[PDB]
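> What follows is a single structure, and I will ask about it in a moment.
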Number of protein chains: 2
Amino acid sequence: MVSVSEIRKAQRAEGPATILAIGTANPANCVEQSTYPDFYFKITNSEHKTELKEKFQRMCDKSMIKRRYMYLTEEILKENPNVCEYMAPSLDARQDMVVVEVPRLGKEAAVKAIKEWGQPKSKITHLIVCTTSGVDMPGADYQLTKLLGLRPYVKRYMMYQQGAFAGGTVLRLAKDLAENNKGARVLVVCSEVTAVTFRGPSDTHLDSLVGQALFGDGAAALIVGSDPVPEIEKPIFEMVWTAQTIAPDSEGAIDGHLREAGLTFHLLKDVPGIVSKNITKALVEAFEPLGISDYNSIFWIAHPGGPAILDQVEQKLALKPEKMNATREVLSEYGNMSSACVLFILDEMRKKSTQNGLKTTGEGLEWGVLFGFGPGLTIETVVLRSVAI
Amino acid sequence: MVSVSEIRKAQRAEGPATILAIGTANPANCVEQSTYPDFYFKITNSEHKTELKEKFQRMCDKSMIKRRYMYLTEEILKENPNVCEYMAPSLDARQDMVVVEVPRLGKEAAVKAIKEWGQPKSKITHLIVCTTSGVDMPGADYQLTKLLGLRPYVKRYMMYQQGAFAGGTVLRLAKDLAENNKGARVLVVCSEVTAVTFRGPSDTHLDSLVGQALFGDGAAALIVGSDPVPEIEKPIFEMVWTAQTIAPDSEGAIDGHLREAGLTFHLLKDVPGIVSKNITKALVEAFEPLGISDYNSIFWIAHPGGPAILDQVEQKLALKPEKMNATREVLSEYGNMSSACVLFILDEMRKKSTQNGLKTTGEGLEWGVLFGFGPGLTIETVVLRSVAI
C-alpha cells in the first residue's frame with residue numbers, strides 16, 4: 001500500500017548544499033609568537049635546554065604565525081605541572097579542561113553563525129560537531145544541543161579524534177545531509193583546543209616540538225542547506241563535489257595517540273613533500289570533469305598545517321603568490337587550529353572579497369577548491385562554487 | 001558555463017538505501033554467564049566482598065544472557081592487575097588492546113559481509129566505522145582500509161566514543177551517503193570491545209557493576225546501497241525514514257567518561273523507565289505518516305541494553321512476547337555488544353525468517369522498526385521495509 005518511491009521523492013532536497021552563514025570564536029588569551037620561545041621554555045622549566053630552545057626559536061621564526069589564541073594560560077599551566085612536562089600522566093586534567101571548553105567555544109561560534117543566518121534555531125535539523133580535543137559521553141554534540149537550546153530531535157553527528165583534515169570531512173558530510181533531506185539545515189561546528197596536546201620540550205622528540213610552535217585554538221560554525229529561500233537566506237558558497245584519499249608512501253606521516261599523558265603527535269616522513277607530490281592528482285580528479293586545468297583560475301583554501309606545506313604547494317603548481325593570501329592570513333593571526341582552520345579561511349575569503357568590492361565571494365572567481373590535510377596521510381578535497389557579490 | 005543543476009542530477013542516486021549484506025564476528029573466548037560471578041570475583045581479587053558478590057550473582061541471574069564473547073582472557077587479566085582494579089591508571093594498556101582488536105574484529109565481520117555481497121571490494125565507495133572502545137589517529141577506519149585493501153580514496157566516516165545507540169546512528173548516516181550518491185556502496189562496521197570498560201567491583205559503584213554483568217564483545221558489518229542491481233545484488237532490508245532524539249527528564253541517565261583508568265559508566269536515573277515512557281512518541285512520529293498504529297503489525301529490533309528495557313517496552317505497548325524474540329536471542333547468546341547489537345539482531349531476524357520459510361526478511365511482515373538507546377538519553381529510530389523471501 002505505501003509507496004517508498006513516493007516517500008523518497010518527497011523526502012529529498014533538490015539543489016546543491018550551500019553554506020549560508022559562517023561564525024568563528026577563539027579563547028580570549030592572545031599569545032604573541034615573537035615572545036613564545038621565552039614563555040614556553042620558562043613555563044615548562046626548560047631554560048637549561050639551551051640548544052633545544054634555539055631550535056624552537058628557529059621553528060617559531062619560520063612558522064609565519066604572528067599570534068595564537070590559547071585556552072591555556074600561565075595560571076592554568078602553573079596549576080598543572082604534569083601538563084608542562086613532556087610526558088606525565090595528565091589526561092584527566094586535560095579532559096576536564098576540554099570537555100567544557102570545546103562546547104563553550106563552539107557555542108560562541110555557533111551563536112554568531114545562527115545570528116548571521118537569521119532564521120529560528122528550531123529549524124536546525126542536523127548538527128555536526130568535530131573536535132580532536134578530548135572525548136566524552138554524551139559528547140560535545142549533546143552539550144551544544146543543550147547550550148544552544150536546539151530541538152532535542154536534532155540529528156547529531158559527533159566527529160571525535162578526527163585530526164586536521166576534518167574541516168574538509170565536515171563539509172563532505174554536511175553536503176550529503178543537506179542534499180538528501182528536503183528542508184534540512186545543518187549546523188556544523190569545529191572546535192579545537194590545544195590543552196590536550198600541549199606538553200614540555202624534549203630533544204629526542206623534535207616532531208612533538210614542531211606542534212608547540214604551530215597549534216592554536218579556535219572554533220568555527222557553519223549553517224549548511226540546500227534550496228535556500230531566495231532573499232530570506234543568503235548563499236555564500238555552494239559545494240559541488242568531494243573526495244577523500246590516502247597518499248601513497250605516507251604511512252606514519254602524522255600519527256597521534258591519546259594516552260594517559262594526553263595527545264602526542266609523531267611525524268615520520270616529509271609532510272610538505274607528500275602533500276606537494278599528491279596535490280596535482282587531487283586537482284585533476286576534481287577539476288578535469290569541469291574542464292578546468294589552470295589552477296590559478298580557481299580560488300584556494302588549504303589547511304595551513306605549516307608554512308612549508310603552503311610554500312611547496314605554491315612552488316609545485318606555480319600558483320601566483322596571492323592565491324594563498326586568505327590561507328596565510330589565518331595562519332598568521334591564529335596559527336594551526338586543526339579542523340577549524342579551513343572554515344576560518346572561508347570566512348576570511350568571503351569577508352575580504354565582499355569588503356573589497358569583488359564580484360564573487362571567491363575572490364571574484366567562479367570555482368574554488370578547499371583542501372584538508374592530516375593523519376593517514378589524508379587529503380580531503382571539496383570543490384566549491386562562489387556566489388555573486 | 002558549467003551547470004550545477006546538471007551535475008547534481010547526475011550525481012545522486014534514485015531509490016531507498018538498502019542493506020545488501022550483513023556479516024558478524026566475535027572474539028574466540030566464550031564466557032559462560034552461569035559461572036561468571038565466581039570467575040569475575042576471583043580474577044579481580046574480590047572474594048572477600050561477600051555481599052557484593054551476592055548482588056552480582058543476582059545481576060547475572062536476571063541478565064537473561066547465557067554467554068558472551070570476550071577479547072579479555074584470564075591470561076590477559078593476570079598480566080594487567082590495574083585493569084582488574086575498580087579504578088587504577090590503565091588507559092594505555094587498554095588502548096594498546098583495543099586499537100588493534102577493534103579493526104581486527106571489524107575486519108573479520110567485513111570480509112564476511114563482502115563475501116555475501118559478492119561484488120568487488122573496489123566498488124566500496126564509503127566506509128563508516130563505529131566504536132566506543134578506544135580512539136587513535138589515524139583511526140580504525142584507516143586501519144580497516146589498510147587491512148581489507150579498500151581503495152585509498154574510499155570516503156571514510158570515523159564514529160568514535162559514540163555509545164550504544166550508534167547502531168542506529170550508522171544506519172542513519174549510511175542512508176544519506178547511499179541515497180545522495182549514484183553508485184555509492186557503503187561498508188558499515190560497528191566493532192565493540194569491553195577491554196576499555198572492564199574493571200573490578202566496588203560496593204559504592206553498583207551502576208558500574210551492572211555493566212560487568214551485561215557487556216560483551218562483537219563486530220557487525222553491512223553493505224548499504226541504493227539502486228541495487230537486480231539479481232546481482234540481493235536486498236535484505238530497505239531504510240525509509242530515520243530520527244534521533246533526547247528523552248526529556250533523562251539528564252545523566254547514562255554518562256561514560258574516558259579517563260586515565262579507562263572508560264567508566266555511571267547511571268543516574270531509571271533507563272528502562274525513561275525508554276518505556278518515551279517509546280510511544282517515537283513510534284507515532286515514525287509510523288503515523290505511514291498510517292500504522294498497531295505496533296504488533298511491524299517487525300521489531302531494539303537495542304537490548306538490559307532485559308528490563310525490553311520487558312518494560314513489551315509491557316507498556318502490549319507487544320506480543322514473540323516480537324522481541326530476535327532481540328532476546330542476541331542478548332542471550334552475545335550479551336550487550338553496544339553499537340553492534342542491533343546489527344546482529346537484523347542478521348538473526350533475516351536468517352531465521354529465511355530459514356523458517358517466512359514470506360519476508362522481517363518475519364513475514366512488511367514494515368519494521370529498529371531502535372538504538374544510549375547516552376543522552378538518546379533514542380535512535382530507523383524505519384525499515386522488509387524484502388520478499
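Every residue, even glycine, has its Cβ placed from backbone N, Cα and C.
Not my notes, these are from Swiss-Prot:
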BINDING   B:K55, B:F56, B:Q57, B:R58, B:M59, B:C60, B:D61, B:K62, B:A308  CoA binding site
BINDING   B:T197, B:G216, B:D217  substrate binding site
MUTAGEN   B:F215 to S, W or Y  Drastically reduces catalytic efficiency
MUTAGEN   B:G256 to A  Decreases catalytic efficiency 2-fold
MUTAGEN   B:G256 to V  Decreases catalytic efficiency 7-fold
MUTAGEN   B:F265 to V  Decreases catalytic efficiency 2-fold
MUTAGEN   B:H303 to Q  Decreases catalytic efficiency 13-fold
MUTAGEN   B:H303 to A, D, N or T  Drastically reduces catalytic efficiency
> In the structure shown, with every protein chain counted, which of the recorded positions B:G216, B:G256 has the densest set of Cβ atoms within 10 angstroms of its Cβ?
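The largest 10 Å Cβ neighbour count belongs to B:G216.
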> Could you give the Cα-Cα distance between B:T197 (substrate binding site) and B:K55 (CoA binding site), in whole Å?
20
> With CB distance below 8 Å as the criterion, list the recorded positions among B:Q57, B:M59, B:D61, B:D217, B:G256, B:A308 that sit near chain A.
B:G256
> With DSSP assignments reduced to helix, strand and coil, which class does B:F215 (mutagenesis position) get?
strand
> In whole Å, how far is B:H303 (mutagenesis position) from B:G216 (substrate binding site) when you measure between their Cα atoms?
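Counting only the Cα atoms, the answer is 13 Å.
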> Other than its own, how many Cβ atoms are within 10 Å of the Cβ belonging to B:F215 (mutagenesis position)?
23
> Reduce the DSSP letter at B:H303 (mutagenesis position) to three states and note it down.
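B:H303 (mutagenesis position) sits in coil per DSSP, no helix or strand.
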> Restricting to the chain of B:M59 (CoA binding site) and a gap of 6 or more, list residues whose Cβ falls under 8 Å of its Cβ, or answer none.
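The answer is B:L209, B:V210, B:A213.
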> For the recorded substrate site formed by B:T197, B:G216, B:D217, name the remaining residues of the chain with Cβ within 8 Å of the site's Cβ center, in chain order.
B:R68, B:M70, B:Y71, B:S133, B:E192, B:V193, B:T194, B:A195, B:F198, B:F215, B:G218, B:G335, B:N336, B:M337, B:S338
> In whole Å, how far is B:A308 (CoA binding site) from B:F265 (mutagenesis position) when you measure between their Cα atoms?
18
> Please report the three-state DSSP label of B:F265 (mutagenesis position).
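Strand, per DSSP.
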> What does DSSP say about B:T197 (substrate binding site): helix, strand or coil?
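The residue in question, B:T197 (substrate binding site), is coil (DSSP, three-state).
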> Tell me the Cα distance separating B:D217 (substrate binding site) from B:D61 (CoA binding site), rounded to the nearest angstrom.
19
> Filter the recorded positions B:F215, B:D217, B:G256, B:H303 down to those whose C-alpha lies within 10 angstroms of the C-alpha of B:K55 (CoA binding site); answer none if the list is empty.
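Of everything listed, nothing lies within 10 Å of B:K55 (CoA binding site) (Cα to Cα).
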> By the DSSP assignment reduced to helix, strand and coil, which category contains B:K55 (CoA binding site)?
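SS state of B:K55 (CoA binding site) = helix.
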